[PDB]
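Undergrad: Questions regarding the structure given below will be posed in turn.
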Amino acid sequence: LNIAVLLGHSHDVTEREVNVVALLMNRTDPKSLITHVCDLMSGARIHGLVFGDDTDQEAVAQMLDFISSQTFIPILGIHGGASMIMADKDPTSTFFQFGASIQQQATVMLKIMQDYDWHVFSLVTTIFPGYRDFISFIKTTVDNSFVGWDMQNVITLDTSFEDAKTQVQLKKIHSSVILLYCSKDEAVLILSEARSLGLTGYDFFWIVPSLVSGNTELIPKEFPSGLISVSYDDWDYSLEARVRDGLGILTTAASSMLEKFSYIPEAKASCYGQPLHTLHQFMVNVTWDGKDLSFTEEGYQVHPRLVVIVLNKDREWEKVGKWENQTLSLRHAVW
Amino acid sequence: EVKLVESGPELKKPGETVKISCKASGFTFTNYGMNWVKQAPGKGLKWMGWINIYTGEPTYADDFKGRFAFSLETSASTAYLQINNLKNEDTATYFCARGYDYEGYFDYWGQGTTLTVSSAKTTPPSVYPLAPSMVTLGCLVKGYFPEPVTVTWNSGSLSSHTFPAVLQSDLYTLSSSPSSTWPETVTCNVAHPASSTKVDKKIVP
Amino acid sequence: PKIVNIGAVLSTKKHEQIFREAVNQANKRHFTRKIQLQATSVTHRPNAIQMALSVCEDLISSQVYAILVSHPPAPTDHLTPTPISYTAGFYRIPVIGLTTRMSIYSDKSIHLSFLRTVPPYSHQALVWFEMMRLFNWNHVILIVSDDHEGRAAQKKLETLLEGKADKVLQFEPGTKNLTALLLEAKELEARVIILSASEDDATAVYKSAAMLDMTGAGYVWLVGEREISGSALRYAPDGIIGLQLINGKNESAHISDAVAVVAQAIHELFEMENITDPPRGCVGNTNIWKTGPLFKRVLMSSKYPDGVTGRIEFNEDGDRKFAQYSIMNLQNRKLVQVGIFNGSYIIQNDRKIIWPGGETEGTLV
Amino acid sequence: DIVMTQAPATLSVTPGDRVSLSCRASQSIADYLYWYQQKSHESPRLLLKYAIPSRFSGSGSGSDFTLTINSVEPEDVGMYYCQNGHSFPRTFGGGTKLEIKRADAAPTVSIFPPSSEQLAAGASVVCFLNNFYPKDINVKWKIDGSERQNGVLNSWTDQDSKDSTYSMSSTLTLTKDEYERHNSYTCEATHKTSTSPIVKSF
Ligand SMILES: *[C@@H]1O[C@H](CO)[C@@H](O)[C@H](O)[C@H]1NC(C)=O
Ligand SMILES: *[C@@H]1O[C@H](CO)[C@@H](O)[C@H](O)[C@H]1NC(C)=O
């Protein structure tokens, strides 16, 4: 029925145009997230929400999952921090985000390496979330699968110690290909430091997930040229197109909601002051315009619009591959 | 950006009923309590009562029992104060104060609602201008009731002396005060809510 | 004399007074007036949403370097301080739990800004491992619920044995028909059963073992705290050995001990270069506290031996180290302390251990 | 009820000195003692909680509390209350008005005859004495040399927050016929800064 849409100034939003409520929100702080959603829920009985921020804050995703668990409002992360990989979503939440899992990105990364026979590589991570998961899947796949590899062990480090405490750990890498996993904020410090050691040269290959690339519209000066990454922010996948792709996930789930019960759960009274059924059942298997828009109990997208990108010498990202066709990738034959 | 705005000054004859409002804006309303303090002219600060907001539970003081009520409309984010059987001793300025942590200190106050429980005519004032290195001028405002009166010297352009009013036989009277002007020219301004009159004046040599 | 604020979310207005007293005593001892600590605190709000806002408006707005939090069980938060782990975690502001012992807060991927003056229920396997070393047990049976709590207690016990000494059995929680697993256990040929489950899931295992006659004679039941407290205690085998965390429910002691650690970590923090003040409020601030990750690393690396609850050190995931437990043994429907876990060894008490059903032993040698 | 007694209820500290006010409770309020500050015409403002708002310090416990201004600024002139927050009913202290010292300033005297629109209806003579220190000042009206203290209404301004001076408006309220009887109306004044009495007539 009623659906809200909160987006930022990114990718040039102007007028978004069941009933839709749109607003331009460039406050991505905890209170404003709680306020503007509760202020919507009270005074605008929204039954679902499509959110998008212009920041790279991984925590916004963790706040929407918390808000959705308390307001019982289905929230769809579309862009920015709200689509960033986070710990597994709350089982009682209706928060889902357009984003490849850690595992999907890992397979894609390995697929690039297999294409160019990059058997010898190294792994550098921080204690930042996904640090537990990223190595396991990668360590599991290489060890179990039959192919030639040299993990060169795993190098982990803390990006809050004194500089040149990070360096001593860094000089320990002996591989052309290096898998780096951390936050974008951490990545800046790491790559800035590695540049002085000469490890960001073209004789090395730094591959980073979508955690590091973040918004494909904000490139820090410390990111070295020739940085290979996988990301779901596809700057030709229009933000304006995303909400229509996100509205279809809600409307088709709400339509189905009249089947096996003929009533749409009205929005909660108010967040402040002293849920018969969940649309949760109806959103994990949505089909819309030939796009398998489907999610998992973990909350990440089933068919994620992930794209392989590289940082050009002109300081702009550019697509040099594709995934999300089905399983398998489509490199462009240049390295 | 936390602000507490109260309703303006009110005059009600002894025996009537009055309701004052405190509009909350800037904070989570149900996260605090509302405290009501009364200040007679110069007497000091007397705490009237505290009301929890998550639970609409009023807790009045022993001296303010019976004819004092703490209304509450959390949907509009406003706490009210109703006073029945007005006695002349209720002529005071009533504050609303947010209670930090629901029982703690009062970290934010309202601007103050001024109540005058008298029986009088409520007549509008009579503005008389005054005129004779540096030039100082004066604007006399005699014979008005009640006290709440707003005076801006020159369209409010000038901030940076308005004397307190003197009550003598149910009628108030006060007064207010560069050679570069050497009367541009200066015109007086007087306004007041009760008498619904906002006349002006002009100083001429 | 600059000002450094310490946040706190406590349960009662009386505990706030102890918090301000602990900060005051922190300023009398070694503060030297070189840095003045302030005590900003609010009582815990039932509503999760309303609680998360009170952190922003009352705590975060006062530029708090860290926030203390006690969580007794009166209302609405899932009985876990999630709405404050996220709000302060947004700005990497260290949150110090005082009472909550859920093993889910050990993962620095879900709560990357969280510390604990109490150990999780999974770290009770540190006593189980020491008790296996005490009686030279080398073959035990580990029955754990199938959740993140039981999986944590299993992984902690095995990592203490790794650095084939136990066969592990799991079971879907909420079940009241676990006879298939105990039959699996009764043929496993081992007399030492280590159970790790909730108060209700323990009642299911206990009475299901009462049928297969595994509640006495040649069996040894070694458990934690939730398995000897509440309903599970009433259906617990006579001769069972459980654990009771010393000062685990003393909010007042954890308050004065957490403040003592923060103050020491605050002062050694200000002996470093390039420090930024914590964010003044939530609204308008979308980036993390640049000093946050450093200050959390200082808090975990801190060591406070003269704590009122024992030596206060923190784990790699921020959990508390050197926590001392109480080794209880159910004798004639009465829990009897047969010793305590000193923190590095098991102190042998004067009382005698009664095994299930007519034999005796002690925590000696 | 708890009686919060504050003494002395008056102070005149020199600028830059250190103010130390006193609030003694009837019983023991532990640390639940908050401090407030009231500007001249504004709602009281919370200064300290639980014992620029950085020059204020709050020590004390149990039944003896003190608030301390380390370097008194001229914008700190006003009242100071202490509130028992421990036990109902919440009670306040007696309060203490904090005036400050200043350089001896002579008043700016200006007398004004009754307005032409005022005596047309039926004759107040207003006299302004502003921006002076100290506060003690004598004012005498004199009609044709003869002094008259009846019909006089004097109102005083509170001490300025930036200038730290005082002001006063004397008003000789007369009737139309009694005013037209004489023409010599003086507004004399005696002050600490006047060897000769400051006068102004028409
Ligand atoms: C320790 O905890 C118990 C239970 O809460 C309490 O009764 C006791 O007073 C506490 N002792 C101290 C010294 O805090
Ligand atoms: C535990 O007991 C041993 C035995 O003397 C001792 O070395 C150690 O310091 C004790 N620890 C504590 C905290 O008492």
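Following Swiss-Prot, chain A residues are numbered 34-50, 67-323, 330-390, in order.
Placed from the backbone N, Cα and C atoms, the Cβ positions cover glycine too.
What Swiss-Prot shows for this protein is this:
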| type | residues | note |
| --- | --- | --- |
| BINDING | A:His44, A:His128, A:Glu266, A:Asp282 | Zn(2+) binding site |
| MUTAGEN | A:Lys233 to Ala or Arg | Nearly abolishes inhibition by Zn(2+) |
| MUTAGEN | A:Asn264 to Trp | Nearly abolishes inhibition by Zn(2+) |
| MUTAGEN | A:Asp282 to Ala or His | Nearly abolishes inhibition by Zn(2+) |
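Locate each feature and note its surroundings.
TA: Sequence-distant contacts of A:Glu266 (Zn(2+) binding site), defined by Cβ-Cβ distance under 8 angstroms and a gap of at least six in the same chain, are A:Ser43, A:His44, A:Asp282, A:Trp284.
DSSP gives A:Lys233 (mutagenesis position) a helix state. A:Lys233 (mutagenesis position) has a Cβ environment of 20 other Cβ atoms inside 10 Å.
Around the Cβ of A:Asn264 (mutagenesis position), the same chain contributes A:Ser43, A:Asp103, A:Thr104, A:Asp105, A:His128, A:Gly129, A:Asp282, each under 8 angstroms and 6 or more positions distant in sequence.
A:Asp282 (mutagenesis position) counts 24 other C-beta atoms within 10 Å of its own C-beta, drawing on all protein chains shown. Under the DSSP three-state reduction, A:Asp282 (mutagenesis position) is assigned to coil, being neither helix nor strand.
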Undergrad: Using a 6 Å cut-off on Cβ distance, which of the recorded positions A:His44, A:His128, A:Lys233, A:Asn264, A:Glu266, A:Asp282 come close to any atom of ligand 1?
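TA: Near ligand 1: none of them.
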Undergrad: With 6 residues not built between them, what is the whole-number Cα-Cα distance in Å for A:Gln323 and A:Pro330?
TA: 16
Undergrad: Return the single residue from the binding-site residues list (A:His44, A:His128) that has the minimum number of other CB atoms within 10 Å.
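TA: Relative to the other binding-site residues in A:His44, A:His128, A:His44 has the fewest Cβ atoms within 10 Å.
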Undergrad: Whose Cβ lies within 8 Å of the mean position of the Cβ atoms of A:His44, A:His128, A:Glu266, A:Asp282, the Zn(2+) site, other than those residues?
TA: A:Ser43, A:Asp103, A:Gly129, A:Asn264, A:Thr265, A:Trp284, A:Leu288
Undergrad: Gap of 16 residues, A:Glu50 to A:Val67: Cα distance in Å, to the nearest whole number?
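TA: Once the 16 missing residues are skipped, the Cα atoms sit 12 Å apart.
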Undergrad: Quick one: what's DSSP say for A:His128 (Zn(2+) binding site), helix, strand or coil?
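TA: Note: A:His128 (Zn(2+) binding site) is in a strand by DSSP.
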